[PDB]
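Shown next, in structure tokens, is the structure this report addresses.
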Amino acid sequence: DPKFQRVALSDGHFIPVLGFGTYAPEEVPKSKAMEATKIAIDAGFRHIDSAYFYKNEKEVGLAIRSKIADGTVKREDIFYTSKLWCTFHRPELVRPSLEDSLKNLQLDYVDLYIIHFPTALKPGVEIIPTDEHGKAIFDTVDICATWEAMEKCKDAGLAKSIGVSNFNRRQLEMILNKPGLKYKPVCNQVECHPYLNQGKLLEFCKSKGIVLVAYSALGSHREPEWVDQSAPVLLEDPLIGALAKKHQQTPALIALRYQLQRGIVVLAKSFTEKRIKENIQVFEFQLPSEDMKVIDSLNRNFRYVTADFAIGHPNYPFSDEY
Ligand SMILES: NC(=O)c1ccc[n+]([C@@H]2O[C@H](COP(=O)([O-])OP(=O)(O)OC[C@H]3O[C@@H](n4cnc5c(N)ncnc54)[C@H](OP(=O)(O)O)[C@@H]3O)[C@@H](O)[C@H]2O)c1
Ligand SMILES: C[C@]12CC[C@H]3[C@@H](CCC4=CC(=O)CC[C@@]43C)[C@@H]1CC[C@@H]2O
């Protein structure tokens, strides 16, 4: 059943090539993630993407633990991802964060734990702490030291795999190039879609054996307001439409299947039963090379997530060409 297909990770673990995305806008109750994750699992999703940041880990864990108690899946059929938030980059905060997430999940490990952004922020009770205004408070933590703390999470059997998110090439190289590296990041999970296809990052990751995992592959939720206001809308792109018509597909399906054909692992968030069943048909067709080269033309280097809160940070990722 091709919908259960996985790509090899450099550490000998396997990751489903399509993942269920669980972030929703703050106004959306975390229970929807719960209801949506159950439905996604029934549909055949096995790879579930979350993060400390989405504050839905107790909800997703109930879902996953629901799907296990009724025979649907075994723990080892599920591939759960979570992410170290930037307020815990400090080595001594890394395990307790992940154990915190396990305690919430009521699971024994996560299959992938990754650094969410390379930009550390000031620890404490705010998720993104900001001053007497706007601006996040940066903290200065060496990414390699965060990395070592993550390697120790792997060694502890807490996370089967470890990786990063939103790193540029320079920042991957820093980890790669770490004197004494035990484990390489198995993936770099980054925004990826026809408007920001990531063709130089992707080539780089591959040459290094790192899996690129794409988020906002369907065009993001387009928040807040100002982005929704002027960002092009992926799923309505007239050329992605032409392509869906030609293959009798939907826009979403074209955009998902574009990523898979580049050996990207692609995430897809829907809390809509029907679009959940739809997204998993991505495996029911292919695009010829000539269609991939026409989608290539849509690239404009536009970002749905500039993560503005880390502008002026030492390690803000998006300044370099890639
Ligand atoms: N590493 C990171 O910093 C980071 C950042 C962003 C996202 N992510 C991960 O990536 C996942 C997905 O990315 P995302 O949140 O940017 O959203 P996305 O997958 O790009 O798309 C989300 C939007 O597309 C809609 N949609 C889903 N399927 C559809 C379908 N087949 N047809 C038409 N519309 C459809 C969803 O609507 P409905 O839900 O209403 O169906 C939702 O509004 C997230 O859930 C999160 O797990 C990680
Ligand atoms: C940009 C933002 C902070 C960063 C958030 C973003 C939406 C959800 C989100 C999911 C992630 O996985 C990374 C952080 C982000 C991208 C938030 C919406 C408005 C808020 O300012």
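Chain A uses Swiss-Prot numbers throughout; the residues present, in order, are 2-323.
Looking at the header, which is where the method is noted, we find X-ray crystallography, 2.1 Å.
The backbone N, Cα and C atoms fix where each Cβ goes, and this holds for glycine too.
For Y55, the entry in Swiss-Prot reads active site, proton donor. Proximity of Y55 (active site, proton donor) to non-local residues of its own chain (separation of 6 or more, Cβ distance below 8 Å) is seen for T23, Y24, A25, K31, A34, given in sequence order.
Summarising the annotation, Swiss-Prot assigns NADP(+) binding site to 23-24, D50, 166-167, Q190, 216-221, 270-280. Cβ contacts within 10 Å of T23 (NADP(+) binding site), excluding its own Cβ and spanning all protein chains shown: 27. A coil conformation is recorded for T23 (NADP(+) binding site) in the three-state DSSP classification, outside any helix or strand.
All chains included, 20 other C-beta atoms sit within 10 angstroms of the C-beta of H117 (substrate binding site). As annotated by Swiss-Prot, substrate binding site applies to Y24, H117.
Annotation of the published mutagenesis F54 to L in Swiss-Prot: 49% reduction in 20alpha-HSD activity; little effect on 3-alpha-HSD; the original residue is retained in the structure shown. According to DSSP, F54 (mutagenesis position) is assigned to a helical segment. For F54 (mutagenesis position), the number of other Cβ atoms no farther than 10 Å from its own Cβ, over all displayed protein chains, is 18.
Swiss-Prot documents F54 to V as a published mutagenesis change and attaches the note 73% reduction in 20alpha-HSD activity; little effect on 3-alpha-HSD.
A mutagenesis experiment is reported in Swiss-Prot for this position, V306 to F, and the note states: Greatly reduced 3alpha-HSD activity toward DHT; little effect on 20alpha-HSD activity. Around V306 (mutagenesis position), the same-chain residues six or more apart in sequence whose CB sits under 8 Å from its CB are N167, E192, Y216, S217, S221, listed in sequence order.
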Between the Cα atoms of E279 (NADP(+) binding site) and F54 (mutagenesis position), find the distance and write it as a whole number of Å. 27
Cβ contacts within 10 Å for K270 (NADP(+) binding site), all chains included, total 24
Tell me the Cα distance separating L219 (NADP(+) binding site) from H117 (substrate binding site), rounded to the nearest angstrom. 20
What residue among the binding-site residues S166, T273 has the most other CB atoms lying within 10 A of its CB? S166
Please give me the CB contact count at 10 A for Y216 (NADP(+) binding site), counting all chains in the structure. 23
Just the binding-site residues from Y24, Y216, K270, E279 whose C-beta lies under 6 Å from any atom of ligand 2, please, or none if there are none. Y24
Using a 10 Å cut-off, grab the number of neighbouring Cβ atoms around the Cβ of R276 (NADP(+) binding site), all chains included. 15
